[PDB]
Amino acid sequence: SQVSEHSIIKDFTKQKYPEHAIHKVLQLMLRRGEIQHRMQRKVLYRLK
Amino acid sequence: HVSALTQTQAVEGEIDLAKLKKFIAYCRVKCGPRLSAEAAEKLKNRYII
Amino acid sequence: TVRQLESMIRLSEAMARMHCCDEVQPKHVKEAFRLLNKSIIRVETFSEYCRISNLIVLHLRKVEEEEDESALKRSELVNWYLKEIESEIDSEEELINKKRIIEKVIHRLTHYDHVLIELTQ
Amino acid sequence: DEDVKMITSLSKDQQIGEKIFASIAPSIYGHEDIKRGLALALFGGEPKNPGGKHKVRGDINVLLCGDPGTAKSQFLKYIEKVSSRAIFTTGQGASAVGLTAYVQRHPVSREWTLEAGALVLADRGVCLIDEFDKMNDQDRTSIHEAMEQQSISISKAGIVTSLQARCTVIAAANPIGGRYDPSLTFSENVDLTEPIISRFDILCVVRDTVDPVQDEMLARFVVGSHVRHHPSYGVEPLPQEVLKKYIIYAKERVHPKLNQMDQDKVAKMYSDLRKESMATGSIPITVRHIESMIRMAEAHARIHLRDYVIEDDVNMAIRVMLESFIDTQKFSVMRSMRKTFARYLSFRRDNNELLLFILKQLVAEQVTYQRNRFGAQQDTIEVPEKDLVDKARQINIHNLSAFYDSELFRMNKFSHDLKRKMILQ
Ligand SMILES: Nc1ncnc2c1ncn2[C@@H]1O[C@H](COP(=O)(O)OP(=O)(O)OP(=O)(O)O)[C@@H](O)[C@H]1O
Ligand SMILES: [Mg+2]
C-alpha cells in the first residue's frame, strides 16, 4: 500500500517528534530497500 | 592544494616535525609521573558511577 | 564472442587445406558455420511463459516511463492483452481459455516470481 | 632541439587534446572513453606534500572490468609498448616477473640476489596486472600495501628494508558469474573487496551487448586485420614517436598551478551530489573523488602545456569523475542520477550522439517487442519521428535536420522519409 510523505510528517509532528529524525529514518529505509518512490516523489510505497 | 606549492606555513604556531619528534623523545626518556590521592578518589567515584 | 569468429576463420582454413584449394571459398565457410552451430546444444527444461512475462513487463514499464500520470491495474492489463490478441483468436472458447491461462500466469508472476508488484486500492 | 619546437607548435594547435585522445590504441575499435581515461593516466598529475606531514599522490590508477572477448589485455599490451618504463604481470600464475619480493639464488647466474616485485621495479613507471581476480592472498596483500602506503617492506633472511613503490597501477578483470549484471553494484559484480576498489581513481565497465551495426563493424575490422597480415572525430593522430617525445617533455617541463581555481562552484556541486546521493539512499560521494578531479584537471592542464589551471580542465575532470561515479550504480539509481545531472555530463558533448542514443533505445525497444510477440524478427525496422522529437524536447532539443544530415545518421544506416514522417533502419 502507498502512503504520502506529507501524511507521515503531519502524523509524527502532531506527536511532536522532530522532522529530521523522520527524514533520516526514511533515508535508512530507502537504503535497506523497504521504501520506494512512485512516479512522483510525493507518495512512497512499501516493499520487502 | 593551492598552498602546498608555495609555503608550508598553514598555522602560525606549528611545531616543526623534527622539533616535535625530538621533543616527544625527550619527554618520553626524561621523567615519568604518577597519580595523586585526591584525584584518585574522584576517579574511583566516577568509575563506580 | 569474437573467439567464435576466429574459430570460424580457422575452420575455413582447415577445410581449404583438406580440399587443397588455393583460397577460402564460401563452401568451406558454410561447412564451418554448420559444424559450429551443430556443436551448440540448447538447454532443455516454458518459452511461452517467458514471452508473455516479457511482453507484460515491456507494457508496464512503457506505461511507467511514458507518463508521470496515473497507471493501470491488473484488469486493465488483461483487457489490453486480450484487445491486442483480438486479431489472433477466432472463437470464444480459445479466448476464454487464453484468458484463464494469462490470469494464472499473472498470478504466478505477482505472487511466486515476485517480478510484478501488487497494490491495494 | 627542433623536436622541442615541433612539440610547442603542436601545443599551439587548439585541438591537441582530441588528437592525443584519438592517438591511443590504434588497433582497438571503440571504447573511446577508456582511451580518454588512459590518456590522463599516462600523462599523470603532480604529488603534493606540505612539509613532511601530508602526502598526496599524483598517480591515477585505472581498473577495467569486462565480459570475455572485449579485448582488455590488448590495452595493457599497447600501454606496455608505449610506456618508457612499464612492467607486465599476470595473477593467474607462472608469471615471468613476480609480484612479491624475495631473496634467492638465481638459477642462471647462481648468485644470491634480492629480487623485488614488479611494483618496486616500476619506479615512476606503470605496473600492469592481468587476471586481477585470480591473485592469491600474498599478491593481494602486497598490492594493497603498495597502493595505500606507496612503499614495500621486506623482512626475510636477515634483511629488513623499505623500498619505494611510486608507480601507477592499471588492472583488468572479469565479473564473478562471467557476465556483468546491470541490477547489481560494481562491488557485488567483482570478486575484489571494497578497500581495493576504493584506491582506483577510474573504474571502467565493458559490457557485451548485441548491436548488429557495432558487431558488423568489429567483425569487419577483425577480418581486415587477418587478411592484411597474411605473409604474402579526431582530425589526425600524432605519430607514436612524436607522442612519446611529447609525453616526456610534458612530464619533465610542465607543472600546472592551481592559482585560479573556483571553490564556489566545486563546493556547491559537491553539496548537491551528496544531497542527491543521500536522497537515492546508496553509495554517497566522498571528498576523495574531488581530489581525483583535481588530479585529472592537472593532467588536462599538462596536455595543453598550460602552466595554470582554467575552467575547461576542471569541467572535463568533473565530467569524467561523474561518469565514473554514476556508472557504478545499479539500474534505477544510475538512471535517476543520469537524468538529474544532465547539465554537467553534457560538457563538450555532441547533441547528435545523444539523438543517436535515443534512436537506438527506441529501435531496441521495438526489436524486443517484435521478437517477444512474433517470435522472430521482421525484415524492416521503422520508428515515428514524433517520439524522437518529444524525447529531444524533454532534453530541450527542438531541431533535428542537422542530425538527419549528420554522418552519424548515415553510419548506422538510418534513413528519414518525409513521405511518411518516419525513420527506417
Ligand atoms: N574491439 C576490438 N578490436 C580488436 N580486436 C578485438 C576487439 N575486441 C576483441 N578483440 C579480439 O578478441 C580476442 C579476445 O582475446 P583478448 O585477450 O583480447 O580478450 P580479453 O578481453 O583479455 O579476455 P579475457 O576476459 O578472457 O581475459 C583478441 O584476439 C582481440 O584481438
Ligand atoms: Mg586477457
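By the numbers in Swiss-Prot, the shown part of chain C spans 617-661, 717-792.
Recorded method is electron microscopy, 3.1 Å.
Keep in mind that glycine also has a Cβ here, set from the backbone N, Cα and C atoms.
Residues or ranges marked as ADP binding site in Swiss-Prot: C:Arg619, C:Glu622. Here Swiss-Prot describes C:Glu757 to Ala or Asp as a published mutagenesis experiment; the accompanying note says: Impairs interaction with CTD1. For the published mutagenesis C:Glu763 to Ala or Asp, Swiss-Prot gives the following note: Impairs interaction with CTD1. The annotation that Swiss-Prot gives for the mutagenesis experiment C:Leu766 to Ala reads: Impairs interaction with CTD1.
Residue environment of C:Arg619 (ADP binding site) contains 9 other Cβ atoms, counted within 10 Å of its Cβ in all protein chains. Chain D comes close to C:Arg619, taken from the recorded positions C:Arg619, C:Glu757, C:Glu763, C:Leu766 by a C-beta to C-beta distance under 8 angstroms. Other C-beta atoms found within 10 angstroms of the C-beta of C:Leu766 (mutagenesis position) number 15, with every protein chain shown included.
The recorded positions listed here (C:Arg619, C:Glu622, C:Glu757) include C:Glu757 as those with a Cα within 10 A of the Cα of C:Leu766 (mutagenesis position). Neighbour density for C:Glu763 (mutagenesis position): within 10 A of its CB lie 8 other CB atoms from the protein chains shown. Taking the C-alpha positions, the distance from C:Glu757 (mutagenesis position) to C:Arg619 (ADP binding site) comes to 45 Å. One residue stands out among the recorded positions C:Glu622, C:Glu757 for having the most other Cβ atoms within 10 Å of its Cβ: C:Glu622. Note: the Cα of C:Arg619 (ADP binding site) and the Cα of C:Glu763 (mutagenesis position) are spaced 52 Å from each other.
Rounded to a whole value, the Cα-Cα separation of C:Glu763 (mutagenesis position) and C:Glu622 (ADP binding site) is 54 Å. In the three-state DSSP scheme, C:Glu757 (mutagenesis position) is classed as coil.
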